[PDB]
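**Student:** Supplied in structure tokens, the structure appears directly below.
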Amino acid sequence: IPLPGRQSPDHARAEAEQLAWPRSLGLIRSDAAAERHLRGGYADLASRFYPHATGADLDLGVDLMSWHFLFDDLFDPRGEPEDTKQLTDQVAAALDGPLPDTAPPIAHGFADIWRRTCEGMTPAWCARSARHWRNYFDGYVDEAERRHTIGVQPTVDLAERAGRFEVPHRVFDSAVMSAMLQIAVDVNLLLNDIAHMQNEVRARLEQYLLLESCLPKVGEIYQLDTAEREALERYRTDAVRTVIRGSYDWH
Ligand SMILES: C/C(=C/COP(=O)(O)OP(=O)(O)O)CC/C=C(\C)CCC=C(CF)CF
């Protein structure tokens, strides 16, 4: 992984306060569950996925890591299709509007993350981020019956929100960026299953660099102005690179 290791300078405060949010939302209800959460290193992981984030922006990324692992654990008999989809639909419902008070705590937790994720972003970014979540939830149903259950894309999406920028949407959809994001997903997929595959990681990372060098040309093809060029650069270094490197340094 020829990418620099990076960690937010606010990582210590974020890790110290990481329990207040899942406790106030009923996701963690016992001191033993709290300790098990602390042992995951989830704020540490967020501080590496989002080194450019501090304060409330990094707390949102910590909550997202917190929520994902609390959520994934709910499928460790339910995870063996109908019962899986019954939970996912209740969570995914938060994307379409307010949840009923009867919704399980894990769904009110996602809704609180999603509410904070969208505020201040363009509606089109929200809609696209919402589709990524549905693909994530659909992946759990498909697994019960991997590029979607890993949840790399919503992690990447949060890096944009935590950095208060948006990569130009027409470059997000580009064949080049789509190939870069696929590498990020595959690399995260291989490193997690390990925790020949190492060669596949090395080959993909070498291809990742090749794809990175096309981005100056991609920017002109889509006629990026100055701000859009800087957003694309922030996306390359603070969202894609960080989701590739941060996962490795975490393990
Ligand atoms: C480490 C990792 C965990 C994802 O969980 P699993 O796919 O079930 O594997 P595991 O049982 O933990 O061995 C995969 C990569 C994680 C990320 C890219 C960030 C966490 C995932 C999110 C999805 F939404 C964060 F919200």
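Heads up, chain A uses Swiss-Prot numbers, so what you see runs 9-84, 86-89, 91-155, 173-222, 254-309.
Structure determined by X-ray crystallography, 2.3 Å.
Backbone N, Cα and C define each Cβ position, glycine as well.
The annotation Mg(2+) 1 binding site is assigned in Swiss-Prot to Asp80, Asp84. According to Swiss-Prot, the Mg(2+) 2 binding site annotation covers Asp80, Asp84. What Swiss-Prot notes for the published mutagenesis of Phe77 to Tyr is this: 20-fold decrease in activity and catalytic efficiency. Per Swiss-Prot, mutagenesis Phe77 to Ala is noted as: Loss of activity. In Swiss-Prot, a published mutagenesis experiment is listed as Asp80 to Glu, annotated 150-fold decrease in activity. 20-fold increase in Km for FPP. Swiss-Prot gives this note for the published mutagenesis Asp81 to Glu: 50-fold decrease in activity. 9-fold increase in Km for FPP. For the mutagenesis result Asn219 to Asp, the note given in Swiss-Prot is 60-fold decrease in activity. 55-fold increase in Km for FPP. Quoted from Swiss-Prot, the note on the mutagenesis of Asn219 to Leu is: Loss of activity. Record note (Swiss-Prot) on the mutagenesis of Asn219 to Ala: Loss of activity. Record note (Swiss-Prot) on the mutagenesis of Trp308 to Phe: 4-fold decrease in activity. 2-fold decrease in catalytic efficiency. In Swiss-Prot, a mutagenesis experiment is listed as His309 to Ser, annotated with the note 3-fold decrease in activity. In Swiss-Prot, a published mutagenesis experiment is listed as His309 to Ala, annotated 3-fold decrease in activity. According to Swiss-Prot, the mutagenesis experiment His309 to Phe carries the annotation: 17-fold decrease in activity. 5-fold increase in Km for FPP. Experimental mutagenesis at this site is recorded by Swiss-Prot as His309 to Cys, annotated: 4-fold decrease in activity.
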**Student:** Quick one: of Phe77, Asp80, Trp308, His309, which mutagenesis positions lie within 10 angstroms of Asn219 (mutagenesis position), measuring between C-alpha atoms? Sequence order, please.
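**Tutor:** Those near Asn219 (mutagenesis position) - Cα within 10 Å - are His309, in sequence order.
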**Student:** I need the nearest neighbour of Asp84 (Mg(2+) 1 binding site) among the mutagenesis positions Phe77, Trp308, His309, using C-alpha distances.
**Tutor:** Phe77
**Student:** How big is the gap, in Å, between the Cα of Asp80 (mutagenesis position) and that of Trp308 (mutagenesis position), rounded to a whole number?
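**Tutor:** Checking the Cα atoms of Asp80 (mutagenesis position) and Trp308 (mutagenesis position) gives a distance of 18 Å.
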**Student:** Where does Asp84 (Mg(2+) 1 binding site) sit in the DSSP three-state scheme?
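**Tutor:** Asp84 (Mg(2+) 1 binding site) sits in coil per DSSP, no helix or strand.
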**Student:** List the recorded positions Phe77, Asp80, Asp81, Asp84, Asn219, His309 whose Cβ sits under 6 Å from any atom of ligand 1, in sequence order.
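**Tutor:** Among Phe77, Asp80, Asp81, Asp84, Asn219, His309, near ligand 1: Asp80, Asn219.
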**Student:** For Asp84 (Mg(2+) 1 binding site), list the number of other Cβ atoms lying within 10 Å of its Cβ atom.
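**Tutor:** 8, counting other Cβ atoms within 10 Å of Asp84 (Mg(2+) 1 binding site).
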**Student:** Between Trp308 (mutagenesis position) and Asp81 (mutagenesis position), how far is it from one CA atom to the other, in Å?
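**Tutor:** Given the Cα positions, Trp308 (mutagenesis position) is 19 Å from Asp81 (mutagenesis position).
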**Student:** Using Cβ atoms only, which residues of the same chain lie under 8 Å from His309 (mutagenesis position) while being at least 6 residues apart in sequence?
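**Tutor:** The list for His309 (mutagenesis position) reads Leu218, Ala222, given in order along the sequence.
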**Student:** Please give the Cα-Cα distance in angstrom between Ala222 and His254, rounded to a whole number; the 31 residues between them are not modelled.
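**Tutor:** Result for this gap is 15 Å, Cα to Cα.
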**Student:** Check the deposited model and tell me the whole-number distance in Å separating the CA atoms of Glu155 and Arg173, where 17 residues are unmodelled.
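**Tutor:** A straight Cα-Cα distance of 13 Å links the two sides of the gap.
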